[PDB]
Amino acid sequence: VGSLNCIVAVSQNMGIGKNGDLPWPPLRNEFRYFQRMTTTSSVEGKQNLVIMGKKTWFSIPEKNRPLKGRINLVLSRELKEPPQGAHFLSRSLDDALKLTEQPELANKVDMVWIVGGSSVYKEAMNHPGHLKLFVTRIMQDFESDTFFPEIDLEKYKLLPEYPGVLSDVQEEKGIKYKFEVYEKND
Ligand SMILES: NC(=O)c1ccc[n+]([C@@H]2O[C@H](COP(=O)([O-])OP(=O)(O)OC[C@H]3O[C@@H](n4cnc5c(N)ncnc54)[C@H](OP(=O)(O)O)[C@@H]3O)[C@@H](O)[C@H]2O)c1
Ligand SMILES: CCc1nc(N)nc(N)c1OCCCOc1ccccc1C[C@H](C)C(N)=O
Ligand SMILES: [Cl-]
């Protein structure tokens, strides 16, 4: 199994969601970035695994569940079986990562991507070991009710460039943003 990664888009006031949707209007190329990064596997015959909370799963329109071309896993302690469309359901990120050692996943999974929300990010960033954060910095405030935990800059390095990721300011629909990659290995 490959590397452990988070991917998120974050407003200046650290917001990631409002009313079960994004706090900002749709940004087509931000979405394309999320889709390409989480879907692309370096290894033939393997797919990446996306791990998400329950509310994030239900924020995806039904026509797009599960996330195409990726193995989908949902975190919840209330659900007793994976929701319709999904096939994996774990009680915690710790359990999900242990699940990727069992045969049903060990030979199928390349990279692991955590795709939200708030408490999935929080469990990952306290997880020990090699971890990358792919953070889109949306350069405006947006009203939000779900937030991204602040990055401990004593644990993470900010990479100046990352392969396949442009590092200049992006802009669509009047909104400037920037792709950042953080990395730790404790
Ligand atoms: N901007 C972005 O990058 C981004 C990414 C994803 C989502 N969003 C948006 O953020 C909102 C959804 O995110 P959210 O934080 O509100 O909800 P969420 O994290 O997707 O789901 C919350 C539920 O999922 C379970 N859960 C979450 N973390 C868990 C963990 N570490 N271990 C075990 N279970 C866990 C729990 O389910 P149980 O109560 O059943 O145990 C929790 O109640 C939406 O508005 C979405 O549009 C934005
Ligand atoms: C683009 C937002 C984003 N960007 C970064 N960089 N990282 C993330 N984790 C992230 O969230 C992705 C969460 C999955 O959402 C999907 C996936 C497929 C179809 C529809 C939706 C819901 C749409 C986007 C919505 N409006 O909620
Ligand atoms: Cl931060």
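Chain A is numbered as in Swiss-Prot; shown residues: 2-187, in order.
Keep in mind that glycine also has a Cβ here, set from the backbone N, Cα and C atoms.
The Cβ of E124 (NADP(+) binding site) has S93, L94, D95 as same-chain neighbours under 8 Å, each 6 or more residues away in sequence. Feature annotation from Swiss-Prot assigns NADP(+) binding site to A10, 16-22, 55-57, 77-79, 117-124.
Annotation source Swiss-Prot lists substrate binding site at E31, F32, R33, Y34, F35, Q36, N65, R71, citing a curator's inference. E31 (substrate binding site) is surrounded by 20 other CB atoms, counting those within 10 A of its CB over all protein chains shown.
If you look up Swiss-Prot, you'll see 4-185 marked as domain 'DHFR'.
The Cβ neighbour count for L23 (mutagenesis position), using a 10 Å radius and every protein chain shown, is 21. In the three-state DSSP scheme, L23 (mutagenesis position) falls into the coil class. Swiss-Prot gives this note for the published mutagenesis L23 to F, W or Y: Decreases affinity for NADP and dihydrofolate over 10-fold.
The annotation that Swiss-Prot gives for the mutagenesis experiment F32 to R reads: Reduces catalytic rate 5-fold. Reduces affinity for dihydrofolate 9-fold; when associated with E-36. Neighbours of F32 (mutagenesis position), defined as other CB atoms within 10 A of its CB across all chains, total 12.
As a published mutagenesis entry, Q36 to S appears in Swiss-Prot alongside the note: Increases affinity for dihydrofolate about 2-fold. No effect on affinity for NADPH. In the three-state DSSP scheme, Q36 (mutagenesis position) falls into the helix class.
If you draw a 10 Å sphere around the CB of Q36 (mutagenesis position), it holds 14 other CB atoms from the protein chains shown. For the published mutagenesis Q36 to E, Swiss-Prot gives the following note: Reduces catalytic rate 2-fold. Reduces affinity for dihydrofolate 9-fold; when associated with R-32.
Looking at Swiss-Prot, you'll find the mutagenesis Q36 to K noted as follows: Increases affinity for dihydrofolate about 3-fold. Reduces affinity for NADPH about 3-fold.
One entry in Swiss-Prot concerns the mutagenesis experiment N65 to S. Its note says: Increases affinity for dihydrofolate about 15-fold. No effect on affinity for NADPH. Annotation note: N65 (mutagenesis position) sits in a helical segment as assigned by DSSP. Counting only same-chain residues six or more apart in sequence, none has a Cβ lying under 8 angstroms from the Cβ of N65 (mutagenesis position).
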In sequence order, those binding-site residues of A10, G21, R71, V121, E124 whose CB lies under 6 Å from ligand 1: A10, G21, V121, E124
Conformational class of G118 (NADP(+) binding site) under the three-state DSSP mapping: coil
Cβ atoms near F35 (substrate binding site) (within 10 Å, other residues, all chains): 20
Sequence-ordered recorded positions from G21, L23, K56, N65, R78 with Cβ under 6 Å of an atom of ligand 2: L23, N65
